[PDB]
Amino acid sequence: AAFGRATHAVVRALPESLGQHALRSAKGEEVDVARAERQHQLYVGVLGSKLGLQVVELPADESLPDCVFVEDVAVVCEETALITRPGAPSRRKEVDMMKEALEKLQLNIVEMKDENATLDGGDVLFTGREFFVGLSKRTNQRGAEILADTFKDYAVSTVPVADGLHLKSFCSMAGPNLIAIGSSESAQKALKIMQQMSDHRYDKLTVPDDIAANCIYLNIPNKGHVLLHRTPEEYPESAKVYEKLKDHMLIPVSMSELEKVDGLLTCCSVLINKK
Ligand SMILES: *c1ccnc(NC(=O)C[C@H](N)C(=O)O)c1
């Protein structure tokens, strides 16, 4: 029942087409697809081999270049899975394989079907106490309302997200009651709005690189606090901050290639607690 407890993870392999065809915020560097695949394979190895989660590995689909980013297509809370309606219409065929995987794991499925609702899972921060939902270019108010209707036990509030970002482009949970947050004025502005709307006072872990505020926190039996964070080679000044979590088992995980198409650590798995 502890926050961040997980027993299962759903992931999805990336297709060769991701290199040229995945959506991306800005034209930048060439994606090395082979290197992205190696980094994705190590990421899966941490969740499954190192941490012992039961990993469901969905196969790549060359016609769905963003299909590695499974977090955008489902939000899981306890035994209920919301299958989302991704803001980019061409990603909506990703939900099919996800719905099948979650149904086989015996989760109760709720599908976002409203033709006026969109929501990317990357815009959803679940603190263990409530949800914050980014209103972005991919997630709209109607999507937020359907999420609130799906998880009626939890408060849900919204926060404006800028540009070609998701809410978790600059934050994520780093522990119980602990929000990792970027240093930018934008990231700080959104955190202030979240904190004002909440009944609770959260502790913060502030990192100097917004993108490095996306980490994966897990509570693993016989291990305790676990945190996957970006490496010192990628973001040395943010890695230094994570180093001061002395009761966390810290695991540096590279994601530099998928970051080129805006995908971060949380985006690459859906985590489930089957107690
Ligand atoms: C995790 C964090 C931020 N964004 C995502 N999703 C994507 O970027 C998907 C796609 N490349 C896009 O919408 O641009 C995952």
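Residues 8-282, in that order, are what chain A shows, numbered as in Swiss-Prot.
Going by what the header records, the deposited coordinates were determined by X-ray crystallography, 1.7 Å.
Using N, Cα and C of the backbone, Cβ positions are placed for all residues, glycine too.
What Swiss-Prot notes for the published mutagenesis of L30 to A is this: Reduces enzyme activity and affinity for asymmetric dimethylarginine about 12-fold. Among the features that Swiss-Prot reports, substrate binding site is placed at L30, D73, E78, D79, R98, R145, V268. Under its mutagenesis entries, Swiss-Prot includes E78 to A with the note: Reduces enzyme activity about 1000-fold, and affinity for asymmetric dimethylarginine about 100-fold. Annotated active site, proton donor per Swiss-Prot: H173, in sequence order, evidence recorded as a curator's inference. According to Swiss-Prot, the experimentally introduced change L271 to G is described as follows: Reduces enzyme activity about 10-fold, and affinity for asymmetric dimethylarginine about 7-fold. Per Swiss-Prot, Zn(2+) binding site is recorded for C274, and the stated evidence type is similarity to another entry. As annotated by Swiss-Prot, active site, nucleophile applies to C274, with the evidence given as experimental evidence.
Swiss-Prot feature annotations superimposed on the structure.
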residue : record                    : Cβ neighbours (10 Å)
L30     : mutagenesis position      : 17
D73     : substrate binding site    : 26
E78     : mutagenesis position      : 27
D79     : substrate binding site    : 28
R98     : substrate binding site    : 22
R145    : substrate binding site    : 25
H173    : active site, proton donor : 29
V268    : substrate binding site    : 22
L271    : mutagenesis position      : 24
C274    : Zn(2+) binding site       : 25
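The Cβ centroid of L30, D73, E78, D79, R98, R145, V268 marks the substrate site; residues of that chain outside this set whose Cβ lies within 8 Å of it are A29, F76, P93, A95, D127, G129, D269, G270, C274, given in sequence order. If you check the recorded positions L30, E78, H173, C274 against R145 (substrate binding site), the ones with a Cα inside 10 Å of its Cα are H173.
Classification of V268 (substrate binding site) by DSSP places it in coil, neither helical nor stranded. Checking Cα-Cα distances from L30 (mutagenesis position) against the recorded positions (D73, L271, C274) with a 10 Å cut-off leaves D73, in sequence order.
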